[PDB]
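Below you'll find the structure, written out as structure tokens, and then a few comments.
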Amino acid sequence: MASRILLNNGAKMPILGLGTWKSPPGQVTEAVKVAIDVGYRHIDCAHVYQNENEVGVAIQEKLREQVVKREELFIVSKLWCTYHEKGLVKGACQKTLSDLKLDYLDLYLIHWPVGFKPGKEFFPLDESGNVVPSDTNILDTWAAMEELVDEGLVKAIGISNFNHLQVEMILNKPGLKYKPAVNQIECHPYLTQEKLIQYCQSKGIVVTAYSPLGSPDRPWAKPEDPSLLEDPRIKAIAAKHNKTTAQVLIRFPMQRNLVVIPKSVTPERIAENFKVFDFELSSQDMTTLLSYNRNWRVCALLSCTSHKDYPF
Ligand SMILES: NC(=O)c1ccc[n+]([C@@H]2O[C@H](COP(=O)([O-])OP(=O)(O)OC[C@H]3O[C@@H](n4cnc5c(N)ncnc54)[C@H](OP(=O)(O)O)[C@@H]3O)[C@@H](O)[C@H]2O)c1
Ligand SMILES: O=C(O)COc1cc(F)ccc1C(=S)NCc1ccc(Br)cc1F
């Protein structure tokens, strides 16, 4: 299949991108250079990942080398929770643009549907360990996102980790100017997301699947947790197709009309992970992978669960 999906802003988005959460700053410049050299045209970034400067060094060097043109890249970043205030959104976006060495983003996402108290700390806590909210709601934050489109800073805006009702809230916003182009959510065989995906796709919102390999490097991993990459049932599908388990896990969301953003800093795996456009999972394979759903989430956070807009 086709390498790009059409968004509701009229632009095309590469269905495979490189994730950068947890990519060490001393390794991510080379990772992104290698990715672009082996064909990646989409990089998923975020201010909270603390490595955008180093991602940007790689992007800028590949543009300077003329390995790629800017118009051929699709660079995504995300507005962190401590910048859900009207007066802070532009500067947050501009800091990300500065760090990435860009004059526009292809897509800018509200990272989570929760706002936190502004300040230096990414997770401001009260003395009992609860996150300190902002009173700013998702609709006012969305209006601020829309302004970025109208100022030329970003080509598309979207959302991430929004539940059904939250997506609906944006779609139903009085005076809505731009619909979200994308909802980026966790999705893999243990968290298949059929309901939310159906909803978003029915509204013309493209879904991006994060943690498609189950995030084995997530900092809170525990022994006992399920492991996609080690699941013998998934290994068996991979062996049948003469592919790796990771390759199956990447191809799976692609065949659901999703965008997918596996992370690696390992050159061989970066290349591996891109070699997914030359085989097809059967419908039976797809349904079998869907059957592994256990509603198991990589990405949840106890400190934020009492926020009014916590999504899960
Ligand atoms: N919007 C959000 O809230 C949100 C949340 C989570 C993630 N994301 C985005 O989604 C991206 C992907 O999710 P993720 O980083 O959580 O995890 P992931 O992509 O599911 O898994 C990354 C892990 O898998 C390993 N790996 C990669 N390719 C492999 C292969 N071929 N064989 C074996 N192991 C392989 C990586 O190791 P090495 O790097 O050592 O090779 C790393 O430990 C993130 O980096 C971020 O860009 C967004
Ligand atoms: O968030 C990412 O992209 C990847 O994850 C992270 C990446 C970072 F650089 C720092 C924290 C996170 C955490 S802890 N994320 C989970 C999380 C954050 C906020 C809220 Br509301 C709920 C929640 F579940």
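How was it done? The header gives X-ray crystallography, 0.9 Å.
Just so it is clear, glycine is given a Cβ too, placed from its N, Cα and C backbone atoms.
Look at Swiss-Prot and you will find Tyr49 tagged as active site, proton donor. When secondary structure is read from DSSP and collapsed to three states, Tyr49 (mutagenesis position) falls in the helix class. Of all Cβ atoms in the protein chains displayed, 20 besides its own lie within 10 Å of the Cβ of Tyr49 (mutagenesis position).
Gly10 (NADP(+) binding site): 9 other CB atoms within 10 A of its CB, across all protein chains. Here Swiss-Prot flags 10-19, 211-273 as NADP(+) binding site.
What Swiss-Prot lists as substrate binding site is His111. In the three-state DSSP classification, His111 (mutagenesis position) falls within coil.
All protein chains shown were included, and the count of other CB atoms within 10 Å of the CB of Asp44 (mutagenesis position) stands at 27. Here Swiss-Prot describes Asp44 to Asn as a published mutagenesis experiment; the accompanying note says: Reduced glyceraldehyde oxidoreductase activity.
Swiss-Prot documents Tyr49 to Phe as a published mutagenesis change and attaches the note Complete loss of glyceraldehyde oxidoreductase activity.
Cβ neighbour count for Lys78 (mutagenesis position): 25 (other Cβ atoms within 10 Å of its Cβ, all protein chains included). Under the heading of mutagenesis, Swiss-Prot lists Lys78 to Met and annotates it as follows: Reduced glyceraldehyde oxidoreductase activity.
Among the sequence features in Swiss-Prot, the mutagenesis site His111 to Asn is noted as follows: Reduced glyceraldehyde oxidoreductase activity. Other Cβ atoms within 10 Å of the Cβ of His111 (mutagenesis position) number 20 in total over all chains.
When the alpha carbons of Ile261 (NADP(+) binding site) and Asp44 (mutagenesis position) are compared, the span between them is 7 angstrom. According to DSSP, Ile261 (NADP(+) binding site) sits in a coil region rather than a helix or strand. Geometry remark: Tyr49 (mutagenesis position) versus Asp231 (NADP(+) binding site), CA distance 29 Å. Between the candidate binding-site residues, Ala221, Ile261, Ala271, the densest Cβ environment within 10 Å is the one around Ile261.
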